[PDB]
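Notes for the one structure printed next.
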Amino acid sequence: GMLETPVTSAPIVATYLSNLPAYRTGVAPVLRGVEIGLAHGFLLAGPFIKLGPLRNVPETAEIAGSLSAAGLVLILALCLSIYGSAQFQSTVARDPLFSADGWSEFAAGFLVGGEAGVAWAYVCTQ
Amino acid sequence: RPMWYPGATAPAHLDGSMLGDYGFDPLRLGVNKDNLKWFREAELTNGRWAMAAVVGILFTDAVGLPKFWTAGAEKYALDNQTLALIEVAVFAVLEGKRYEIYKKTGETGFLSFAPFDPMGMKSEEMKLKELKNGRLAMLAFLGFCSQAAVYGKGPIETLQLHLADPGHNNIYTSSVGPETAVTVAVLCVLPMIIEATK
Amino acid sequence: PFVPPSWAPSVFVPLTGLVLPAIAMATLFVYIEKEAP
Amino acid sequence: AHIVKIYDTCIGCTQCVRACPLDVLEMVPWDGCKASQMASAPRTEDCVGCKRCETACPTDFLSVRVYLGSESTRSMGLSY
Amino acid sequence: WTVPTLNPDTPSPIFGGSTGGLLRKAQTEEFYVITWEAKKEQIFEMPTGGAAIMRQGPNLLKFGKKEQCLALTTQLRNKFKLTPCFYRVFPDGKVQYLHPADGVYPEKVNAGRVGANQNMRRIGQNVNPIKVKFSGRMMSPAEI
Amino acid sequence: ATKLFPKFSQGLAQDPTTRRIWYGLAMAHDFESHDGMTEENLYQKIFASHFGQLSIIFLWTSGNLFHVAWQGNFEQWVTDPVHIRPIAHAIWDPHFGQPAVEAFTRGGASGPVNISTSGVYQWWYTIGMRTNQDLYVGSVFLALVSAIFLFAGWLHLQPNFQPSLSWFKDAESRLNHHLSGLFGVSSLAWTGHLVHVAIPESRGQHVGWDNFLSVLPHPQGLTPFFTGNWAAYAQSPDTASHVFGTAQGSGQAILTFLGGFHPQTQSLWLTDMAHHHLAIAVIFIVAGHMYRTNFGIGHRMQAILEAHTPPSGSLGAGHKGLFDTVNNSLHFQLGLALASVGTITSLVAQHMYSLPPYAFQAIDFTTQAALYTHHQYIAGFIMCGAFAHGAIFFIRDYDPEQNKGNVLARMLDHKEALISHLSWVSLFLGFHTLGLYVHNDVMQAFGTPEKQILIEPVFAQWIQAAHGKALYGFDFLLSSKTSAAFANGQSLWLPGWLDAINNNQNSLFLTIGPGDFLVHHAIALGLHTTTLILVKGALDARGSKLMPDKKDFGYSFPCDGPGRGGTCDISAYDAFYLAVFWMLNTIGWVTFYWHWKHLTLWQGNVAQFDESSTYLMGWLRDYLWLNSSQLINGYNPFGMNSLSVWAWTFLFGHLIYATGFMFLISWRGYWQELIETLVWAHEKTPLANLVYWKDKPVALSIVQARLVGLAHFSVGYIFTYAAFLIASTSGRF
Ligand SMILES: CCCCCCCCCCCCCCCCCC(=O)OC[C@H](CO[C@@H]1O[C@H](CO[C@H]2O[C@H](CO)[C@H](O)[C@H](O)[C@H]2O)[C@H](O)[C@H](O)[C@H]1O)OC(=O)CCCCCCCCCCCCCCCCC
Ligand code: CLA
Ligand code: CLA
Ligand code: CLA
Ligand code: CLA
Ligand code: CLA
Ligand code: CLA
Ligand SMILES: CC1=C(/C=C/C(C)=C/C=C\C(C)=C\C=C\C=C(C)\C=C\C=C(C)\C=C\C2=C(C)CCCC2(C)C)C(C)(C)CCC1
Ligand code: SF4
Ligand SMILES: [Ca+2]
């Protein structure tokens, strides 16, 4: 039926994907959101810091970059919240993340983790 | 059962089961039963925050401490960077524990205590008093910020200035006079608008 | 007088350009995908 | 769903049924023509609106007509 | 003639797989299953792309839409002169026989078929849209 | 499952694809196609929509007034309206760098601002506005009017306030009130404002709400009006040395018909405009007593229509039954209204550039060009809409049984003759205009400019001579000093009109030559071809030989399939679709001609246009290539100036136009297959398949694709020409 290849059938990549927080299937959604948010905010703080309009002025490039990354994390959190509200409206085991309450807790955890990751990336450059 | 004006009608979803009901929902945002509980909890916590904030602002002007809109610029015995980190770290656990309380019980709580009442005067009448005082404090905080926006000075100072010349010192004689006058007239006409159509 | 303050554009332009469209887009997006009972 | 209609000018040549790619039309007994057959559309819920049946009709004007109506997963021919 | 029943334990043609197969619609909405009988092993072209080998005897295949099943039916009937039949399967397990609905192919007239959507008039005799205006919804004069 | 949106269409709400949102957005105002819609409900929804539209219009006007009063320089522009550029509003953009900040900081403002090109400064100055307080009060008043209109729209939908269907069909009462009240009384009130405020403010006398009850508009005070000595209001007018806004050289008259233009402002006299509004107010009020409503006297439009059939039967039944087919069809009324409004918009553009009504408007070249182009494009779009609604009327509301033998049925009876003759006229005009152009181009390329065909426009020059222009030398009617028409107006309005028309420095009946003749034929070709497409689409809307039952498929449908040879773009919607391109081309030709002739006029070299407008190479080089040098130099590697926004808008329009060509050339199928591959890619990708769509992704429909491509084409067209026109006219002057 479907096409099987070593890229999608290797046990190493399957274990790597299963080790990711999104494919844990059994932990609290807020913890998953916190982990994903931290991992995303830490990498997100970089481009705004090194390439923004205030990248050449000293003592404020990191400030502006971190604030921009924080705003982006806030926008992504709002996107996650509206996605959860418009996706789960009615109706192994079923993952609790794919539910209204689960996705709302996931979005809140993502917001907290993203802001913490941005703040940690800002102090890591000092 | 008094309503939000002499002769209103409940919008079919504010029958009176909730405390402090007056049939006020023109935008009909509480049409969903699930959203009504969350909005009620949000109203209660906003009222509690406004109550504490209004009492704090009123107490600072009496003693002579800096104004509420300039207290942040004052230098304290700490760093603002560390203050924000501690504030979000404590509130993360506090808000997480408060949210889990609402999912199990449906009301507010402190830490691991859902019905937080060490003294024990949790009555049905006390719950409505909290809502009424919270609503009054929310309007009071909005008034504090608005008075500081156009007049500055302070809330107690604003009340003292109003007693000097009540007929000449008011919102109508201020910089936002015509806007609030037109809004007051439109609001006064509003109950007749709702009663004319029904 | 009706003259707005000097800081009025610095507050209204970001509002109308980012806060209001985000709220409007989020509310409209939730309304479009809402399922009928 | 689309609206497929058969008219009395049909000669029962069965060309529209053979040209249908989703089995929407069929032939039923009739007495209004020499072929003693008439086209029918009992499975219009599966019609996509390709109008191949109109292309295969030889009567002037056509005896089968397809009016594009409401769109669904079947009418849009979506496999996903 | 009686309506056949789907046999889920039916061998499928020899195919190495492709990327044009089933999608999430088969697991959440519905899918289609085509079965046929082959007199010998023969290479045919899959409607989703590629070449498969039908085995001697029963053959079962799955498709995402009814058009793929009918295209395969047309190919098997016109080239190998076979008689295939398909069903619509739902995720709950319900099976619905689709073609040939009455056991006889629709191109040839069969007794018992009741005509549907037949207008006892010609196109030129259709009324004007003004007579159909202000109806329940958008209605064409041919619908009446 | 079934979605809530759209609430007006149950079939669209059950659509599980992305087509549901697009179709719900594009069919929101098609109330006739909504579920469970009746005639009474239809009229009520249109009533509410009308009130909402008025609210939006008034709010937009109040916004313009507020921004000019707040961030503009109206108080400084009134002092020197010749050397001071008007300010639209301030600019607050965090993306601006420092050079952009000092580049846009001009006009005497303290920060970056936009120079207005709408001409509201001249209009407000002419009607009486002098200070920012006046604009602020007007803005607040219009905002209150907008809120009142919005409340009226909401109120007329609630019970005990919804008008019945019979009230909406009272054509006689509505026409009487619109002619007497909406037109006559409004014009009379405008005359009162001009006589009471505009005229005294132009003479240095402030007349506001605080002193208009104690200030007399005329020194005789209503006595000549009641005694019939109306000529006393025309005595002692403004002299030729009157300074606008001051009492130096001012007069005492309030109702004159001097004609011509003011010697300083180069605009029409305020007393003449007041007298004009008074005369049309009396005429409209009188016309408002023609129909019978509730007092026995008056007319019934049905009787006038039924009693208007020729005896020989040349028009068949005449106009019998035309009253019912118009009163019961909203598309017929909308088409008539749009046709008249489009023609009036074109009339406004022509009269406004030729006879400037506002003070110091002719000197503002950018304002004149922008206003003319804006009104002509608006008129073209409205005309296309008028014909589109005529086609919609034929499909949805035309009844051949009720319109049996009248003029309406006879139009469809010989529609082939009309379409064929329109085709012949368009073919002749196109072949000859293009042939003369290519001939002149070959003559100019071979170095023989004396061999090109230059036909003198003797008919239009003859008309210009009839109006009083003595340049051509025809010497007849107003051009001859011994004619009865000339001698009968020498004491009322002919001196000023003749002095203004014989002046070659204004736009009042400009001198024309062979280039004007050729471009006028190009305009005729554009009008005839656009009319041919629109008329053919409206007449073939009910059917044709290829599609005998086209009326059974509605006004807009994709096609009828590839059978019968192919039926792409067979609906009437597609005819309007193809006609929009021709409308844009026609308006482009008229605006190109207007801009080039006025650019050469303002530059002081009309010979450039006279010698380069006869061949297309002159149009491409001397008008498009030459005038775009400053535009494309708005921003370069050496820096930028205040004209960089127009350069960015120029490239912006080019990009939108090219993006439209994509939806115009590539069709659905390719995109649908590509989207299917994208669906497979998203479904087979880990860490991303956890996020699924709510609507199935599908390619845009054929009709939607046409609409999207046309929208991009039109937006790019408009933005590109607007940027070029404003940048060239502002940079040159
Ligand atoms: C400032 C004000 C505006 C602001 C706009 C702001 C943002 C942009 C908003 C939206 C963007 C476009 C969204 C819609 C895209 C097209 C989708 C569509 O559904 O498209 C298709 C629609 C719908 O068509 C309808 O489609 C219907 C479909 O019915 C089908 O489905 C129905 C429901 O199930 C029934 O079942 C029915 O039986 C079945 O046949 C019917 O066929 C109807 O007959 C048919 O009319 O058609 C149409 O086009 C309808 C639209 C008519 C437009 C007419 C004017 C065109 C002008 C072009 C030039 C523009 C120039 C702009 C210049 C700018 C200068 C600066
Ligand atoms: C339709 C008229 C109109 C238009 C096109 C504009 C356009 C603009 N205004 Mg303005 N404004 C208007 C009316 C208008 N205004 C009116 C009537 C007022 C008096 C209350 C103001 C008060 C105002 C202020 C104080 C400021 C602007 C500013 C601005 C600029 C920044 C963008 C912005 O929207 O800010 C915000 C505009 C507003 C908050 C006014 C909106 C208030 C009305 C009553 C609501 C309109 C609702 C609208 C019609 C609904 C459709 C929107 C959407 C849902 C489709 C922009 C050029 C800013 C500026 O100058 O930048 C330099 C600025 O500081 N405006
Ligand atoms: C129409 C409204 C609008 C407004 C008001 C802004 C405003 C801004 N833009 Mg933006 N932009 C817009 C539309 C708008 N944009 C659109 C439509 C596009 C697509 C064409 C872009 C594409 C764009 C890009 C590519 C960039 C900007 C950037 C910027 C920032 C300038 C950086 C600077 O010099 O200051 C200094 C910056 C700071 C001091 C950091 C402030 C960080 C944020 C703004 C504050 C915190 C966020 C806030 C709390 C949450 C807001 C979310 C809200 C919607 C809920 C500035 C705040 C630049 C930027 O983001 O800077 C990195 C930049 O790279 N914009
Ligand atoms: C004297 C009484 C009266 C008056 C003043 C009006 C006035 C109006 N009616 Mg109404 N009506 C009346 C009686 C009246 N009606 C009666 C008795 C009936 C029942 C039979 C109706 C039934 C009725 C219906 C069903 C509708 C209206 C509508 C309208 C509005 C039309 C909107 C418009 O086109 O703008 C105003 C138009 C003009 C001012 C005329 C413009 C003249 C030309 C076109 C322009 C030239 C002027 C000049 C050169 C340009 C100015 C230059 C510069 C200022 C820019 C308008 C405000 C519509 C509506 O509801 O809107 C909410 C509509 O749907 N009326
Ligand atoms: C008094 C003016 C008037 C009125 C009341 C109507 C009313 C109506 N028209 Mg009509 N029309 C008009 C003028 C008018 N029209 C004009 C001037 C044109 C020429 C352009 C047309 C051409 C036209 C056609 C071809 C059709 C209609 C149709 C309709 C009917 C419903 C469609 C609808 O509105 O849904 C909603 C309309 C939209 C959602 C419009 C889409 C958005 C457009 C393309 C604007 C895009 C501008 C763009 C965003 C600018 C951005 C630039 C910036 C970002 C840089 C409706 C009764 C349709 C019909 O009758 O159905 C069968 C029909 O097909 N009209
Ligand atoms: C520069 C592009 C262009 C040109 C030249 C035309 C030309 C024409 N269009 Mg057209 N149109 C265009 C773009 C163009 N269109 C676009 C983009 C659209 C939107 C899709 C439309 C949509 C459109 C519609 C809907 C209609 C037309 C119609 C017409 C014809 C009008 C009659 C006429 O003017 O006679 C003059 C003839 C010409 C200008 C053709 C050129 C003659 C050549 C140059 C002479 C032959 C050269 C030489 C002797 C031989 C060379 C051949 C070589 C291989 C040896 C005409 C042929 C209408 C029509 O058909 O009228 C009946 C019609 O209804 N057009
Ligand atoms: C200038 C007009 C234009 C533009 C912009 C495009 C753009 C595109 N075409 Mg296309 N095409 C065009 C003309 C155009 N085409 C014409 C006239 C035809 C007919 C022959 C075609 C036929 C065609 C085919 C057959 C195909 C494409 C494909 C594509 C896509 C390629 C992917 C890509 O380039 O990545 C990036 C996108 C761009 C570079 C476009 C510009 C995007 C800008 C620079 C980004 C701005 C972002 C900004 C922040 C947005 C904020 C807005 C704000 C209001 C919020 C792309 C979106 C191919 C495809 O499907 O994709 C694989 C494809 O197969 N086109
Ligand atoms: C399709 C259709 C339709 C139609 C439309 C149309 C019709 C359009 C058009 C068109 C147009 C747009 C037209 C216009 C016109 C105009 C005219 C017809 C005119 C005129 C003229 C005159 C008569 C003048 C005279 C004079 C002169 C010469 C100058 C001086 C002054 C005087 C006055 C002497 C409708 C909707 C109805 C419906 C049905 C269908
Ligand atoms: S193709 Fe036409 S004539 Fe032939 S069977 Fe079908 S409907 Fe009848
Ligand atoms: Ca004044």
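Residues displayed in chain F correspond, in order, to Swiss-Prot positions 2-734.
Note that Cβ sites are derived from N, Cα and C of the backbone, with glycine treated the same way.
Within 10 Å of the C-beta of F:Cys560 (mutagenesis position) there are 19 other C-beta atoms, taking all protein chains into account. Under the three-state DSSP scheme, F:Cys560 (mutagenesis position) falls in the strand class. Residues annotated as [4Fe-4S] cluster binding site in Swiss-Prot: F:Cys560, F:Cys569.
Residues or ranges marked as chlorophyll a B1 binding site by Swiss-Prot: F:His655. According to DSSP, F:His655 (mutagenesis position) sits within a helical segment.
Long-range Cβ contacts of F:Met663 (chlorophyll a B3 binding site) within its own chain (separation 6+, distance under 8 Å): F:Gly710. The chlorophyll a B3 binding site annotation in Swiss-Prot covers F:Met663, F:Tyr671.
If you look up Swiss-Prot, you'll see F:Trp672 marked as phylloquinone binding site. DSSP assigns F:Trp672 (mutagenesis position) to a helical segment in the three-state reduction. Taking all protein chains in view, 16 other C-beta atoms sit within 10 angstroms of the C-beta of F:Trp672 (mutagenesis position).
Quoted from Swiss-Prot, the note on the mutagenesis of F:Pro559 to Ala or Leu is: Assembles functional PSI. Reaction center is somewhat unstable and interaction with PsaC is impaired. The L mutant is less stable than the A mutant. The Cβ of F:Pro559 (mutagenesis position) lies under 8 Å from the Cβ of F:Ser572, F:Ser702, F:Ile703, F:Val704, each of which sits 6+ residues away along the same chain.
Under its mutagenesis entries, Swiss-Prot includes F:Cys560 to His with the note: Loss of PSI assembly and function.
Mutagenesis annotation in Swiss-Prot: F:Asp561 to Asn, described as Loss of PSI assembly and function; the structure shown retains the original residue.
One entry in Swiss-Prot concerns the mutagenesis experiment F:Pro563 to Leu. Its note says: Assembles functional PSI. Reaction center is somewhat unstable and interaction with PsaC is impaired. Long-range neighbours of F:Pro563 (mutagenesis position) (same chain, six or more residues apart, CB within less than 8 Å of its CB): none.
Among the mutagenesis experiments that Swiss-Prot reports, F:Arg565 to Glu is described with the note: Loss of PSI assembly and function. Note on F:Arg565 (mutagenesis position): other Cβ atoms within 10 Å of its Cβ, all shown chains, come to 17.
According to Swiss-Prot, the mutagenesis experiment F:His655 to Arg carries the following note: No PSI detected.
What Swiss-Prot says about the mutagenesis result for F:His655 to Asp is this: Very little PSI detected.
Within 10 Å of the C-beta of F:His655 (mutagenesis position) we count 15 further C-beta atoms, all protein chains included. In Swiss-Prot, the entry for mutagenesis F:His655 to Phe or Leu states: Loss of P700 function. The structure shown retains the original residue.
Here the residue is the original one, but Swiss-Prot notes a mutagenesis experiment at this spot, F:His655 to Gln: Impairment of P700 function. More severe; when associated with 'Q-676' in PsaA.
According to Swiss-Prot, the experimentally introduced change F:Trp672 to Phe is described as follows: Still able to photoaccumulate an electron on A1.
Proximity to ligand 3 (Cβ under 6 Å from any of its atoms) holds for none of the recorded positions F:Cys560, F:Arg565, F:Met663, F:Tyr671.
F:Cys560 (mutagenesis position) has F:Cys569 nearby among the recorded positions F:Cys569, F:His655, F:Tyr671, F:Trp672, counting only those with a Cα within 10 angstroms of its own Cα. DSSP assigns F:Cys569 ([4Fe-4S] cluster binding site) to a strand. Chain D comes within the C-beta cut-off of under 8 angstroms for none of the recorded positions F:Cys569, F:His655, F:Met663. According to DSSP, F:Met663 (chlorophyll a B3 binding site) sits within a helical segment.
Comparing the Cα of F:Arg565 (mutagenesis position) with the Cα of every entry in F:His655, F:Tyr671, F:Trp672, these being the recorded positions, the smallest distance points to F:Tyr671. The recorded positions F:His655, F:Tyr671, F:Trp672 include none with a CA atom within 10 A of the CA of F:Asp561 (mutagenesis position). If you take the Cα of F:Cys569 ([4Fe-4S] cluster binding site) and the Cα of F:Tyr671 (chlorophyll a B3 binding site), they are about 17 angstrom apart, rounded to a whole number. When the Cα atoms are compared, F:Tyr671 (chlorophyll a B3 binding site) and F:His655 (mutagenesis position) turn out to be 25 Å apart. The number of other CB atoms found within 10 A of the CB of F:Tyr671 (chlorophyll a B3 binding site), across every protein chain shown, is 10. If you take the Cα of F:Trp672 (mutagenesis position) and the Cα of F:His655 (mutagenesis position), they are about 24 angstrom apart, rounded to a whole number. Neighbour count (other Cβ atoms within 10 Å of the Cβ, all protein chains): 12 for F:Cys569 ([4Fe-4S] cluster binding site).
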